[PDB]
Number of protein chains: 2
Amino acid sequence: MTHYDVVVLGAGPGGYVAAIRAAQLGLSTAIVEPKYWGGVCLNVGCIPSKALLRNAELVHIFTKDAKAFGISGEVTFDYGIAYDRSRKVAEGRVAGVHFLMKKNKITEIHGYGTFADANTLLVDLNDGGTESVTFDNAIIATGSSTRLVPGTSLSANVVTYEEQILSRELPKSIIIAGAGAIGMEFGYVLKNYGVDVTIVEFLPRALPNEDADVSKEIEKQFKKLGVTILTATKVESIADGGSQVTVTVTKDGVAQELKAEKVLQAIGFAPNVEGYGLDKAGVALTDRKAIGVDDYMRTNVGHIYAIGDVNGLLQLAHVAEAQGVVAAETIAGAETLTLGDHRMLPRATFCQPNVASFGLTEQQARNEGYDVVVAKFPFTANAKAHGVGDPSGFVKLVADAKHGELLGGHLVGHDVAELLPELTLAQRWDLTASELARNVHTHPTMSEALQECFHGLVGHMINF
Amino acid sequence: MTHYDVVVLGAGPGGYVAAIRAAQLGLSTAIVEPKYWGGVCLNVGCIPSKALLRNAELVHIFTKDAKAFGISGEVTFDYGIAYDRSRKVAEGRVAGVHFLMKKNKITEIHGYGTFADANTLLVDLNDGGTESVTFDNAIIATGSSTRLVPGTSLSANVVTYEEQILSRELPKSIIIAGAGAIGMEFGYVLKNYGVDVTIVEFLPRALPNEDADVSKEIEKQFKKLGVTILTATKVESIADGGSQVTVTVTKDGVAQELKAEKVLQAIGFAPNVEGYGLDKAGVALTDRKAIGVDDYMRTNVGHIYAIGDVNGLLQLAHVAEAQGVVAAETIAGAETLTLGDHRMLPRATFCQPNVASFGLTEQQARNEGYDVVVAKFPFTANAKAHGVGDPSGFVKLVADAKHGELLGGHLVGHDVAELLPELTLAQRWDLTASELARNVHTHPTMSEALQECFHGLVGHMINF
Ligand SMILES: Cc1cc2nc3c(=O)[nH]c(=O)nc-3n(C[C@H](O)[C@H](O)[C@H](O)COP(=O)(O)OP(=O)(O)OC[C@H]3O[C@@H](n4cnc5c(N)ncnc54)[C@H](O)[C@@H]3O)c2cc1C
Ligand SMILES: Cc1cc2nc3c(=O)[nH]c(=O)nc-3n(C[C@H](O)[C@H](O)[C@H](O)COP(=O)(O)OP(=O)(O)OC[C@H]3O[C@@H](n4cnc5c(N)ncnc54)[C@H](O)[C@@H]3O)c2cc1C
Ligand SMILES: Cc1cc(S(=O)(=O)N(C)CC(=O)Nc2ccc3c(c2)OCCN3C2COC2)c2[nH]c(C#N)cc2c1
Ligand SMILES: Cc1cc(S(=O)(=O)N(C)CC(=O)Nc2ccc3c(c2)OCCN3C2COC2)c2[nH]c(C#N)cc2c1
């Protein structure tokens with residue numbers, strides 16, 4: 001029965017960053033985690049899947065583009081090796097999280113935590129014992145779980161992201177339910193390694209959260225690659241017959257049966273809020289079953305905070321990091337800044353070409369009452385894009401006319417995920433298109449296409 | 001005879017961008033160019049060499065890293081195809097420059113221009129005639145030429161960048177004189193395609209303009225790749241015997257003879273200031289034989305301007321673009337902003353790993369009297385760098401302590417050239433480490449290593 005200044009529940013990107021920041025500000029800190037050090041992101045999420053996406057990108061060059069680059073010979077690819085490497089990359093970052101806990105003198109507690117009241121946590125230890133832990137403040141960072149198509153269930157041939165990304169062998173065909181970011185990245189990896197792929201989306205666009213021009217471009221690329229995308233289609237039933245799975249879908253009111261060897265459910269994530277005594281601590285849920293928080297990540301209980309995917313605001317790893325810093329600085333009384341409108345935070349999809357965006361789409365800005373100026377620059381006019389061998393996609397910026405303040409930005413192209421930091425820095429600190437248009441960009445880079453769209457917003461695009 | 005508001009001499013990155021900007025501001029414009037539309041950059045410089053660097057990067061993956069990525073089979077590479085592609089990329093951008101001239105109603109004049117006085121230009125036409133052209137203002141954008149090792153001369157087996165980049169065949173061995181950016185990129189391409197390469201630098205570091213930590217890292221990578229770099233060595237003589245070239249060098253006062261099939265002279269560039277009547281117009285040269293200019297690119301003659309490599313300030317294509325915009329806005333009387341200290345402008349080297357930098361090195365900032373705070377973050381702590389398969393290099397930021405204003409930045413790693421725009425935007429508009437440290441970066445990207453160094457400058461690096 002020991003006492004800490006701050007206990008952290010869960011050790012993913014939000015939880016372990018918050019604990020470090022609380023250790024930097026002088027608070028005595030403990031972190032409780034039963035399974036994944038590094039949470040979903042480092043163990044079965046962002047990190048391992050980027051390693052697999054890199055492999056898939058090279059298969060797609062060393063086969064589709066071989067003649068163009070002067071590459072000859074019979075080249076084969078082993079997916080087993082790609083899997084072996086993704087697990088070594090993951091293991092290397094988990095070792096990093098343990099080194100960081102040790103460096104900062106954070107007490108790791110290996111177990112599953114449950115609130116006994118507003119200041120007491122009862123932990124069930126992995127080693128078989130029990131531990132009690134009183135605190136002054138607590139940070140809940142327990143993540144989310146996979147949401148299932150209503151009526152269906154998991155089974156041998158119906159799986160979630162976790163069983164797929166840990167499979168060393170591939171199926172002959174697969175149906176992916178959901179055209180979000182995670183679904184498109186599994187489609188992209190599996191199609192490049194010879195799997196027959198179909199993606200079923202309920203909304204009429206793939207990546208329905210992106211600007212409509214971005215959805216149209218990415219649906220064109222995926223069709224070229226050979227993936228079949230069925231939009232405006234509803235999954236009704238999933239039946240696992242052992243040898244194959246029959247997925248019944250409806251579109252335009254007509255029933256249709258698809259078939260594959262596997263089905264991947266990837267329609268979304270529900271916060272984890274059950275089983276660890278949130279009611280004993282008095283913490284209140286929202287109407288969507290998330291933990292409600294204010295702008296400083298504080299729940300309805302004054303000393304309890306909730307960060308990351310468990311509050312549902314925006315379920316990305318860097319958002320969870322930023323929220324944990326706010327939470328920790330708020331507990332210590334240090335200088336902090338709120339994140340603000342979570343629509344302005346960046347996000348990306350890491351198929352090739354990448355998709356990267358922030359802020360409002362053109363249509364969201366018109367519906368909210370701004371005076372909208374749009375500038376669009378294609379990568380066929382970018383010298384670097386031609387040199388790399390992939391000149392597709394574009395840059396599209398949305399701004400307000402009265403001063404030229406940035407409202408959003410939407411990029412599709414080769415590695416565009418790296419080009420967002422200039423844009424979000426200008427939006428957060430109130431730099432206009434006039435200031436941005438004066439920043440000189442190294443030639444030749446993909447980032448020069450940003451400079452061209454800055455000039456377009458002030459009224460004189462030069463190179464297009 | 002015919003009169004224009006503005007005549008532009010030379011049609012490279014500076015000249016053709018200035019003409020477009022002068023066309024946008026309402027001035028009637030003519031541009032005189034005998035040979036290269038797009039100048040050195042688009043025809044035999046930046047653009048074609050990036051296409052060759054991309055090819056070399058893929059040879060280096062599909063041979064050195066094949067086993068790690070699960071790539072098997074006998075793979076051969078043809079350098080002839082790489083050359084064919086680099087010439088198709090170049091031709092495609094030259095067609096772009098002509099389309100832009102047509103769109104903006106700029107009069108192209110195909111010939112070599114010579115000043116007759118302060119307002120008259122005599123042009124010798126490629127078609128064989130002569131033309132006279134009076135102007136109100138003139139922009140000189142005539143570029144630079146290769147500088148030769150003192151005492152040596154060009155010949156069959158001793159060449160400059162222009163004859164090398166236009167060679168479809170490769171030599172068995174080559175000695176590159178000069179370890180600047182252009183020399184290292186030719187070394188990198190030729191070594192990956194099986195050429196035996198030696199690079200002789202007079203200064204004691206490779207890339208002597210970079211921060212010493214960047215030079216040490218890049219000399220390690222090149223040694224690993226198999227290139228021999230001789231630093232603090234002086235080229236004395238070059239003798240072309242027909243079958244081989246004997247290069248006599250001295251280091252520590254001891255004479256030594258090297259041998260190769262070819263020698264590439266790549267020690268620098270001298271502005272072009274002879275032969276086209278700069279003395280008839282009254283334009284004054286500096287002591288280094290450049291055209292002198294003030295902060296608005298104006299020569300000692302009130303209506304004549306000089307942009308790009310011909311003024312010698314910083315010989316890069318994007319600098320030439322930025323100067324042409326200033327020049328054109330100054331002639332039209334439009335709102336303009338000077339570029340300022342040219343040391344703050346970004347620059348990059350496009351071998352793999354890239355080198356990217358801006359501003360002052362750590363040692364330059366100490367010698368100039370600042371209170372220097374340094375933050376260094378390695379890419380072995382970057383999750384994305386591990387996923388791509390190249391976790392080498394680092395990020396190093398130099399700042400001033402009193403407010404945390406940025407003084408410089410120095411990056412070596414995979415595609416880091418794209419990460420400079422956030423840094424130069426903060427330096428030009430006076431954003432401190434405190435503001436930068438609040439910008440959220442998409443996870444996982446190479447750019448997160450910037451965010452870590454921002455935290456290091458304000459005193460709390462989290463992930464390392
Ligand atoms: C395939 C895939 C790819 C993704 N790719 C990206 C990407 O490229 N970029 C991106 O930004 N995001 C990506 N994500 C999302 C990212 O994984 C999550 O947004 C992130 O992990 C959320 O962080 P968190 O710490 O809030 O939650 P988690 O990472 O889920 O952390 C929760 C942790 O708390 C533990 N826990 C739960 N209950 C308790 C309890 N009672 N006591 C103790 N511990 C408990 C859990 O075991 C878990 O380890 C991806 C996700 C998936 C599935
Ligand atoms: C191999 C190589 C790689 C390079 N890579 C890069 C890179 O990655 N990034 C970068 O920023 N820079 C790079 N550079 C440098 C870049 O090419 C130059 O900085 C740039 O071209 C300078 O632009 P400019 O328009 O001032 O000169 P130029 O491009 O040389 O333009 C001068 C033009 O004027 C014409 N001209 C000359 N005299 C007259 C006259 N009397 N009348 C009419 N026309 C005339 C010439 O024919 C020529 O076409 C590279 C250079 C080389 C050689
Ligand atoms: C010095 C330098 C040179 C280049 S550039 O070499 O790429 N170039 C000359 C531009 C170009 O090509 N424009 C163009 C213009 C027209 C077209 C077209 C392309 O594509 C095919 C189609 N058509 C036309 C449009 O109706 C059909 C740069 N690009 C960027 C960026 N971003 C910065 C930059 C800086
Ligand atoms: C959520 C998340 C996760 C990761 S992370 O997965 O990469 N990770 C856990 C950090 C890490 O590994 N630190 C580390 C710590 C130690 C070490 C080491 C590495 O390398 C090998 C050597 N040693 C130690 C140092 O003495 C030997 C992130 N990195 C970035 C950036 N930039 C942002 C980011 C955000």
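The deposited model was determined using electron microscopy, 2.2 Å.
Just so it is clear, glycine is given a Cβ too, placed from its N, Cα and C backbone atoms.
Around A:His443 (active site, proton acceptor), the same-chain residues six or more apart in sequence whose CB sits under 8 Å from its CB are A:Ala383, listed in sequence order. Per Swiss-Prot, the feature active site, proton acceptor maps to A:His443; the stated evidence is similarity to another entry.
Annotated FAD binding site per Swiss-Prot: A:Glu33, A:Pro34, A:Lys35, A:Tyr36, A:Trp37, A:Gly38, A:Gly39, A:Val40, A:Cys41, A:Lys50, A:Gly113, A:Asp309, A:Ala317, in sequence order. The Cβ of A:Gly39 (FAD binding site) has 27 neighbouring Cβ atoms from other residues within 10 Å, across all protein chains displayed.
The Cβ of A:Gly178 (NAD(+) binding site) lies under 8 Å from the Cβ of A:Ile199, A:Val200, A:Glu201, A:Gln265, A:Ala266, A:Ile267, A:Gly268, each on the same chain and at least six residues away in sequence. If you look up Swiss-Prot, you'll see A:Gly178, A:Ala179, A:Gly180, A:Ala181, A:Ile182, A:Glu201, A:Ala266, A:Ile267, A:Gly268, A:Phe269 marked as NAD(+) binding site.
A strand conformation is recorded for A:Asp5 (mutagenesis position) in the three-state DSSP classification. Summarising the environment of A:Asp5 (mutagenesis position), the number of other Cβ atoms within 10 Å of its Cβ, over all protein chains shown, is 17. For A:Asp5 to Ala, Swiss-Prot lists a mutagenesis experiment annotated as follows: Reduces lipoamide dehydrogenase activity by 95%.
Packing around A:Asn43 (mutagenesis position) is summarised by its Cβ count: 22 other Cβ atoms lie within 10 angstroms of its Cβ, all protein chains included. According to DSSP, A:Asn43 (mutagenesis position) is assigned to a helical segment. Recorded in Swiss-Prot as a mutagenesis result, A:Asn43 to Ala carries the remark: Reduces lipoamide dehydrogenase activity by 89%.
Under mutagenesis, Swiss-Prot gives A:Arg93 to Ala with this note: Reduces lipoamide dehydrogenase activity by 94%. A:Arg93 (mutagenesis position) carries a helical DSSP state (H, G or I).
Under the heading of mutagenesis, Swiss-Prot lists A:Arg93 to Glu and annotates it as follows: Reduces lipoamide dehydrogenase activity by 96%.
Cβ neighbour count for A:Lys103 (mutagenesis position): 11 (other Cβ atoms within 10 Å of its Cβ, all protein chains included). The annotation that Swiss-Prot gives for the mutagenesis experiment A:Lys103 to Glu reads: Reduces lipoamide dehydrogenase activity by 82%.
Of all Cβ atoms in the shown protein chains, 24 besides its own fall within 10 Å of the Cβ of A:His386 (mutagenesis position). Look at A:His386 (mutagenesis position): DSSP puts it in a helix. Listed in Swiss-Prot as a mutagenesis experiment, A:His386 to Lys is described as follows: Reduces lipoamide dehydrogenase activity by 91%.
Listed in sequence order, the residues of the same chain lying 6 or more apart from A:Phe464 (mutagenesis position) and placing their CB within less than 8 Å of its CB are A:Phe377, A:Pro378, A:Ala381, A:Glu452. Listed in Swiss-Prot is the mutagenesis experiment A:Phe464 to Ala, annotated as follows: Reduces lipoamide dehydrogenase activity by 95%.
Neighbour counts were taken at the CB atom with a 10 A radius for the binding-site residues A:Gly113, A:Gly180, A:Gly268; the maximum falls on A:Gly113. Proximity to chain B (Cβ-Cβ under 8 A) holds for A:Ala317, A:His386 out of the recorded positions A:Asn43, A:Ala317, A:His386. When the recorded positions A:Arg93, A:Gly113, A:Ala317 are checked against ligand 4, A:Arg93, A:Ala317 have a Cβ within less than 6 Å of one of its atoms. Remark: of the binding-site residues A:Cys41, A:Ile182, A:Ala266, A:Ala317, the most isolated position is A:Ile182 (fewest other Cβ atoms within 10 Å of its Cβ). Each residue contributes its Cα atom, and for A:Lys35 (FAD binding site) and A:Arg93 (mutagenesis position) these two points are 15 Å apart. Among the recorded positions A:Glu33, A:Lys35, A:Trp37, A:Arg93, the residue whose Cβ has the fewest other Cβ atoms within 10 Å is A:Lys35. Taking every pair among A:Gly178, A:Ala179, A:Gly180, A:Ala181, A:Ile182, A:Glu201, A:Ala266, A:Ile267, A:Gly268, A:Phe269, the residues listed as contacting NAD(+), the largest Cα to Cα separation comes to 16 Å. In three-state terms derived from DSSP, A:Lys35 (FAD binding site) belongs to neither a helical nor a strand segment and is classed as coil.
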